[PDB]
Amino acid sequence: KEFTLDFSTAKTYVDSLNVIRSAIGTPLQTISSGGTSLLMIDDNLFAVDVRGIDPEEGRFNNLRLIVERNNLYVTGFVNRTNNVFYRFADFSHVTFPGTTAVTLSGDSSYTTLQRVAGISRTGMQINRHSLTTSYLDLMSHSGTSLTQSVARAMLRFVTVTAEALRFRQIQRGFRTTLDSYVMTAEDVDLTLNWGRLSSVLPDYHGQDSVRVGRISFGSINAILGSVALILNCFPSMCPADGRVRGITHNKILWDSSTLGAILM
Amino acid sequence: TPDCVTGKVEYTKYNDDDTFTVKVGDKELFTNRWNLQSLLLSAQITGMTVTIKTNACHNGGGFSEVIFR
Amino acid sequence: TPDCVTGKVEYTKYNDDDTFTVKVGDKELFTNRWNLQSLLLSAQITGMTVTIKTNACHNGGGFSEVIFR
Amino acid sequence: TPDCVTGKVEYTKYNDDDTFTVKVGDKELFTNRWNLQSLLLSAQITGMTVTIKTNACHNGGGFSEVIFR
Amino acid sequence: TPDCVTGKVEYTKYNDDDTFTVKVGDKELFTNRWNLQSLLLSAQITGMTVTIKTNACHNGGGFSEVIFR
Amino acid sequence: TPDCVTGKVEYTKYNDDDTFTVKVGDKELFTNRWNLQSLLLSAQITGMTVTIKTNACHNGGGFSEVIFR
């Protein structure tokens, strides 16, 4: 109920990320190539201990992010030095064993985090440096408010932890700095499309291609090099009932929402 | 106009007289506005819940107001 | 108008005289109502099942009424 | 024109008079441009974020220019 | 008309002059028909295979017939 | 007309005078054609790559011609 995220090397990192997916989600032989499979997730919370921002030293170790299994929501960050869990305002009733709670003035949406931190994910840079820096501003936060400094740092950790956990394409592009990542627009679209991909993907049956919104996959291998983990369809991140369904035509699988919008 | 029926779109019907027919619920109303024809089919396709508004709130009743939800 | 063919659109075809042909079932009818053009391409793309109600129910028939399901 | 509300399209309504009403955020605004109709359902269907820009920034204010992000 | 090219639409050019070129196969062919350009952008947008039948089968060729698979 | 900017569409915006603005590349350019309005809106929705040829290749430039790739 607590996994580690060792940012030592690009290997230590991916290796850990694999530990958690393997641990919280089972595969789908329906989507498999080269011995990699798409894993579908399947409620509660669990800690993730951040570790390895400067492996030589080994000093920056009292960060622990509390994560929600079913949707991979990052409900907030615990401060192992004083055991105070600072939860986002939308998780004001969430709690973690062994800690006191203190409620932040902003919720976890990117809308807000981006508002406050005053930065946009598209183009956001991330390296060992900023991550070290980002660890200190969190560690030194005492208080209620969700400040610009906790904002920018949560944008970063939420990215290399939950975004990278869900997407093989963001881990891969980020892994490298560990051995400065620029978060492309293409990586942003993906994050925005987690719930519609998860509603469709299970319908994958060997179609030439898959298209959900502003995202397309040209083959099974492209589905794999980008998406590692999906929802199984704490508000849900899945789209509602009867609505999004994949519709196949001419060996192309679509999400019914996007075809409905482009056909009028 | 008041609400009449509300629900998902059962089936739509292009008619001989160029009108369009929708079956939302137990009711089966129709409309004579051309712009609605596209809107109504994407609503049907994607699964929205639409609410029809009319005083002809009965079968064969006519309509011009809609709420796409 | 009696029902005449029912199923999912096989292929749609825009012809030289600006009429639009639809092959549903084993029937292969056509229509000359511009608004039907778009809508049918959409029903075909989404795999809807259509019922064409026509009196000239045979290859070369002419239609005007469709039910989209 | 100044910003009014930005957000996801809650619900869209096609009016009797042929004007379109949107609820994006806590405001319920409307427009009489026949062109935003389907641009606005598309947006809603796909869950885009739309900023509507207006001086009539209140329930019943009408709009002309939106940003579709 | 003999079928001329078959495949997906590699690209379309919406020009100023309101002529409209498409590339299917190894051919850039144009058309001026009413609605045909529109129906062809949806075939492009969603990925349909189409066959353009024509006897002016060569780049610069015009076409009015098209089957949609 | 020379190429001006090829890429996906980042946002679009419908202005008050009725022209549609598209941002592709590092340019924001606009158009008076009411038909593009929606093919541009769809290119945006599906991540399509498009080239925009215009002699006014600067911010605020107008264009009339597009190629959807």
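We number chain D the same way Swiss-Prot does; the residues here are 21-89, in that order.
This deposition comes from X-ray crystallography, 2.5 Å.
Heads up, the Cβ atoms here are built off N, Cα and C, so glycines get one too.
Under the heading of mutagenesis, Swiss-Prot lists D:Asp36 to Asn and annotates it as follows: Complete loss of cytotoxicity; when associated with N-37. According to DSSP, D:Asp36 (mutagenesis position) sits in a coil region rather than a helix or strand.
Annotation of the published mutagenesis D:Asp37 to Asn in Swiss-Prot: Complete loss of cytotoxicity; when associated with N-36; the original residue is retained in the structure shown. The 10 Å shell around the Cβ of D:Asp37 (mutagenesis position) contains 9 further Cβ atoms across the protein chains shown.
Per Swiss-Prot, mutagenesis D:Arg53 to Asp is noted as: Loss of cytotoxicity. Counting every protein chain shown, the number of other Cβ atoms lying within 10 Å of the Cβ of D:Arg53 (mutagenesis position) is 18.
One mutagenesis experiment catalogued in Swiss-Prot, D:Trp54 to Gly or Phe, is accompanied by this note: 100-fold reduction in cytotoxicity. Counting only residues at least six positions away in the same chain, the Cβ atoms of D:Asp38 sit under 8 Å from the Cβ of D:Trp54 (mutagenesis position).
According to Swiss-Prot, the experimentally introduced change D:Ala63 to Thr is described as follows: Great decrease in cytotoxicity. DSSP assigns D:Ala63 (mutagenesis position) to a helix in the three-state reduction.
All protein chains considered, the CB of D:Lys73 (mutagenesis position) has 19 other CB atoms within 10 Å. Looking at Swiss-Prot, you'll find the mutagenesis D:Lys73 to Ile noted as follows: 10-fold decrease in cytotoxicity.
Taking the Cβ of D:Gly80 (mutagenesis position) as centre and 10 Å as the limit, one finds 10 other Cβ atoms among all the protein chains shown. When secondary structure is read from DSSP and collapsed to three states, D:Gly80 (mutagenesis position) falls in the coil class. Here the residue is the original one, but Swiss-Prot notes a mutagenesis experiment at this spot, D:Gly80 to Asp: Great decrease in cytotoxicity.
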Distance [Cα-Cα, Å, rounded] between D:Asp37 (mutagenesis position) and D:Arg53 (mutagenesis position): 12
Secondary structure of D:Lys73 (mutagenesis position) (DSSP, helix/strand/coil): strand
In three-state DSSP terms, the structure that D:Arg53 (mutagenesis position) belongs to: coil
D:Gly80 (mutagenesis position) and D:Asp36 (mutagenesis position), distance between Cα atoms, whole Å: 15
Residues from D:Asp36, D:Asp37, D:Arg53, D:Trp54 facing chain F - mutagenesis positions, CB under 8 A: D:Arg53
Cβ-Cβ neighbours of D:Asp36 (mutagenesis position) (radius 10 Å): 12
Entries of D:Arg53, D:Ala63, D:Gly80 which, being mutagenesis positions, have CA atoms within 10 angstroms of D:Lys73 (mutagenesis position): none
Residue pair D:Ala63 (mutagenesis position), D:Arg53 (mutagenesis position) - Cα distance, angstrom, rounded: 16
